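What follows is a short report on a single structure.
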Amino acid sequence: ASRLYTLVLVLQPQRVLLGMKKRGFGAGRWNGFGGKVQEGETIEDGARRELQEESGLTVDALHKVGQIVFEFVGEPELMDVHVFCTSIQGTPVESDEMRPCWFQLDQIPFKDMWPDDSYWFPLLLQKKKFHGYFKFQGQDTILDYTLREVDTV
Ligand SMILES: CNC(=O)c1cnc2cc(OC)c(OC)cc2c1Nc1ccc(Cl)cc1F
């Protein structure tokens, strides 16, 4: 009972782009860019499409960096999130849904991000690949988790 999602991190040598979500689920937190994979679409094509819809950026080469499953206690559907890292074109676009901002790598706003990010961002920043699972109670509490580095996602 899992649904496919993507998440894209635009990570440059000294900064990362994140978007402040204005509405819907996750509003008020800085996030990568992502959403649901569509019918007939590959996961990677979904990742490229969502980065444009949410940030206005065009990505050619995407690299898969992780897979994280999110469980919300009581909720039937698990989120199977395929995480990718990016060479981009365009300038980030602020829209009604998302306010993008560049962050220096020592200024990541973990306090205003989903709590799981604190666990897997140190891996992302060090160019590691990973598999994770986080079980949440509500939006603020991690009940339990697993996180492992892998050679292949
Ligand atoms: C830079 N880290 C993130 O951006 C990020 C981190 N953790 C998340 C945890 C979540 O629930 C437990 C979650 O539920 C909607 C969203 C998360 C999330 N963003 C995100 C946005 C849109 C999708 Cl489709 C998928 C995502 F993971």
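Since chain A takes its numbers from Swiss-Prot, the residues it shows come out as 3-88, 90-156.
Determination method: X-ray crystallography, 1.2 Å.
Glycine too: its Cβ is placed from the backbone N, Cα and C atoms.
Annotation comment: Swiss-Prot describes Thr8, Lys23, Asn33, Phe35, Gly36, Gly37, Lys38, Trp117, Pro118, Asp119, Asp120 as 8-oxo-dGTP binding site, evidence class experimental evidence. Per Swiss-Prot, the feature O(6)-methyl-dGMP binding site maps to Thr8, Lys23, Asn33, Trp117, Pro118, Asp119, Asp120. Among the mutagenesis entries in Swiss-Prot is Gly36 to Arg, noted as: Reduces activity by 97%. The feature Mg(2+) 1 binding site is assigned by Swiss-Prot to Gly36, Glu56, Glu100, with similarity to another entry given as support. Record note (Swiss-Prot) on the mutagenesis of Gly37 to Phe: Loss of activity. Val39 to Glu appears in Swiss-Prot as a mutagenesis experiment; the accompanying note says: Loss of activity. Here Swiss-Prot notes a mutagenesis experiment, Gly42 to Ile, with the remark: Reduces activity by 60%. As annotated by Swiss-Prot, Mg(2+) 2 binding site applies to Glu52, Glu55. Among the mutagenesis experiments that Swiss-Prot reports, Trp117 to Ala is described with the note: Greatly reduces or abolishes 2-oxo-dATPase and 8-oxo-dGTPase activities. Per Swiss-Prot, mutagenesis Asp154 to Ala is noted as: Enhances 2-oxo-dATPase and 8-oxo-dGTPase activities and increases thermolability.
Structure coloured by features recorded in Swiss-Prot.
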residue	record	DSSP class
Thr8	8-oxo-dGTP binding site	strand
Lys23	O(6)-methyl-dGMP binding site	strand
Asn33	8-oxo-dGTP binding site	strand
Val39	mutagenesis position	coil
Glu56	Mg(2+) 1 binding site	helix
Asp119	O(6)-methyl-dGMP binding site	coil
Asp154	mutagenesis position	coil
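In this structure the alpha carbons, written CA, of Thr8 (8-oxo-dGTP binding site) and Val39 (mutagenesis position) are 7 Å apart. Considering other CB atoms within 10 Å as the measure, the emptiest surroundings among the recorded positions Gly37, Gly42, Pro118 are those of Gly42. Counting other Cβ atoms within 10 Å of each Cβ, the binding-site residues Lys23, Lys38 show the lowest value at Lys38. Proximity of the recorded positions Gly42, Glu100, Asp119 to ligand 1, judged by a Cβ distance under 6 angstroms to any of its atoms, singles out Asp119 in sequence order. Within 10 Å of the Cα of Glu56 (Mg(2+) 1 binding site), the following recorded positions from the list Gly36, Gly37, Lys38, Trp117, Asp119 place their own Cα: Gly36, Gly37. For the pair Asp154 (mutagenesis position) and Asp119 (O(6)-methyl-dGMP binding site), the C-alpha distance works out to 21 angstrom. Using a 10 Å Cα-Cα cut-off from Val39 (mutagenesis position), the recorded positions that qualify among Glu52, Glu55, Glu100, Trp117, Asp120 are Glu52.
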